[PDB]
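Below: one structure, written as structure tokens.
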Amino acid sequence: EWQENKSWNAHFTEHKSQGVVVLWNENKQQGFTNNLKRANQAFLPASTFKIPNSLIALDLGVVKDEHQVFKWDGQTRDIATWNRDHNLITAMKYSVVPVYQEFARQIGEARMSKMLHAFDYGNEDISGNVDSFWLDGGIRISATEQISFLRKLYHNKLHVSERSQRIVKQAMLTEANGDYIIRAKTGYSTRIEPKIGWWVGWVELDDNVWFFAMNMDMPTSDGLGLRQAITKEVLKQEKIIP
Amino acid sequence: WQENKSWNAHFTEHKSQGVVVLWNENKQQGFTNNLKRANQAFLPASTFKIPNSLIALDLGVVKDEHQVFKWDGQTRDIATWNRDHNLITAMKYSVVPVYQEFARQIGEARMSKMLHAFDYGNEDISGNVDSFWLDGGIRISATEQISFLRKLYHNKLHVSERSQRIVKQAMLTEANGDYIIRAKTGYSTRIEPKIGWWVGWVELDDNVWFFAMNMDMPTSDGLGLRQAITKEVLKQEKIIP
Ligand SMILES: *C(=O)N1C[C@H](NOS(=O)(=O)O)CC[C@H]1C(=O)NNC(C)=O
Ligand SMILES: *C(=O)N1C[C@H](NOS(=O)(=O)O)CC[C@H]1C(=O)NNC(C)=O
Ligand SMILES: [Cl-]
Ligand SMILES: [Co+2]
Ligand SMILES: [Co+2]
Ligand SMILES: [Co+2]
Ligand SMILES: [Co+2]
Ligand SMILES: [Co+2]
Ligand SMILES: [Co+2]
């Protein structure tokens, strides 16, 4: 169940932006969003797919652990932080697509599909290239479906080892201080219209957890910081964070 | 351990005495402002919550980081203690009575065996089974803390990998786009000298720096200096911005 709260639209409008934030209060089992229809609109996950891809790679032993080093392939790419060696922690942090494309190739289509059905991940459709389907293939997931997935991960309820789930949650770590912890992943779907930015994850408090999933129209990269900025304004409006 | 006395400026600054120890994991090199004090062994006090958590999890005394340990209804001086807690919050607010109950359930024999496996300090649990790390015979130095923490970091202690991952989760203190700090504070008051502790590590993209500091702490007023002085050292060494 999602209650609509259109007052959050002011934070989009303020920033000349259009999109949706979806929040889920774990203790109360209640959801909230500014736009019910867009909350259920499915889009390409793009880099947010690094969450399930990580889980599958670890569960299958494609990735041994979070210290294993994936050597740069020597190809210079546009994002400078990609042109160096990575481990799982840094490949998540810097959203290093070619590292995850190598995982996908090794996982292979059969296991990939089986896993995404186990996860109930969006439309469970991996059609397209095994190495890019989540960037330009047939898979789609909505913000509310992201939340349903993330809740399973939070509770170690996905059909992969507990260990895999704990390592991915570690790798998702974004921010922590004395008030909250955020575990999350950004994304930016550019290859297929509409261009959209994602931020999905959760906020751990002492006594509750708030799951979130947002997406917004993103015609250029110059708005990418608004993913987190708008989300955090919403969280502050709702007194989830100071 | 190389000595770097220039870090004394940060203690002098704040009218303070103590020691910071750093270990550069990639280079396998350590640095401290005071070699003697780096190796002086003190009561661990609340820093004992690290091994105590590991042992409680490995033995199933704590099932997971969500299990709730209900307040025993006794009002204590630290308000945050007077409420239900889980492992995460018990660590955050350094809730001694929760960890005293763990220690009773663990028991003397298993606690001793585990502290030998960990090579923890002088491996001596003499005193009350639920207070020996506050006012019994156990002693650990800043350099011994680092040896212990390295083993934890690398999942090399003799408890399950899962126990180690959980405790490192529960140690999470600060994270941002520059670093992650996993650490535990302490304040040893019950038996002189009164000293504050901070032990842990800083994770970077490409290295880890382990730390352990202790300082004289005649009152609770100066407790913020544990982190503040450590961070001045880290900043001077270009480990954090
Ligand atoms: C993920 O959506 N990626 C990889 C990288 N992610 O950064 S994000 O997590 O801050 O959004 C850059 C955007 C996106 C991607 O690969 N974009 N380009 C292509 C050709 O798909
Ligand atoms: C730990 O050394 N404790 C518990 C609590 N710790 O907070 S800290 O981690 O900021 O240091 C307060 C101090 C200390 C302790 O229990 N002190 N007093 C007594 C009577 O044991
Ligand atoms: Cl963590
Ligand atoms: Co606003
Ligand atoms: Co299905
Ligand atoms: Co749970
Ligand atoms: Co200074
Ligand atoms: Co012995
Ligand atoms: Co001995």
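The residue numbers of chain B are those assigned by Swiss-Prot, with the residues present covering 25-265 sequentially.
So this one's X-ray crystallography, 1.7 Å, going by the header.
Any Cβ shown, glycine's included, is placed from N, Cα and C.
Record features, source Swiss-Prot:
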- B:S70: active site, acyl-ester intermediate (ACT_SITE)
- B:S70, B:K73, B:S118, B:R250: beta-lactam binding site (BINDING)
- B:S70 to G: Increases thermal stability. Abolishes hydrolysis of cephalothin and decreases catalytic efficiency about 60-fold with respect to ampicillin (MUTAGEN)
- B:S70 to A: Does not alter thermal stability (MUTAGEN)
- B:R189 to A: No significant effect on catalytic efficiency with respect to ampicillin. Very little reduction in dimerization at neutral pH. Predominantly monomer at neutral pH; when associated with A-206. Slightly decreases thermal stability. Significantly decreases thermal stability; when associated with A-206 (MUTAGEN)
Interface-proximal recorded positions, chain A, C-beta separation under 8 A, candidates B:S70, B:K73, B:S118, B:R189, B:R250: B:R189
Which of B:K73, B:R189, B:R250 (the recorded positions) has the most other Cβ atoms within 10 Å? B:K73
Per the 10 Å Cα distance test against B:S70 (mutagenesis position), the recorded positions B:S118, B:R189, B:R250 reduce to B:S118
Can you tell me how many other Cβ atoms are located within 10 Å of the Cβ belonging to B:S118 (beta-lactam binding site)? 19
Between the Cα atoms of B:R250 (beta-lactam binding site) and B:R189 (mutagenesis position), what distance do you get, rounded to the nearest Å? 25
For B:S70 (mutagenesis position), list the number of other Cβ atoms lying within 10 Å of its Cβ atom. 21
Cα distance (Å, whole number) from B:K73 (beta-lactam binding site) to B:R189 (mutagenesis position): 15
B:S70 (mutagenesis position) - helix vs strand vs coil (DSSP): helix
Taking the recorded beta-lactam site as B:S70, B:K73, B:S118, B:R250, identify the other residues of that chain whose CB atom sits within 8 Å of the mean position of the site's CB atoms, giving them in sequence order. B:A69, B:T71, B:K208, B:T209, B:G210, B:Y211, B:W221
Measure from each Cβ of the recorded positions B:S70, B:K73, B:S118, B:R189, B:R250 to the atoms of ligand 2 and list the residues where some distance is under 6 Å. B:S70, B:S118
Could you tell me which three-state DSSP class B:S118 (beta-lactam binding site) falls into? coil
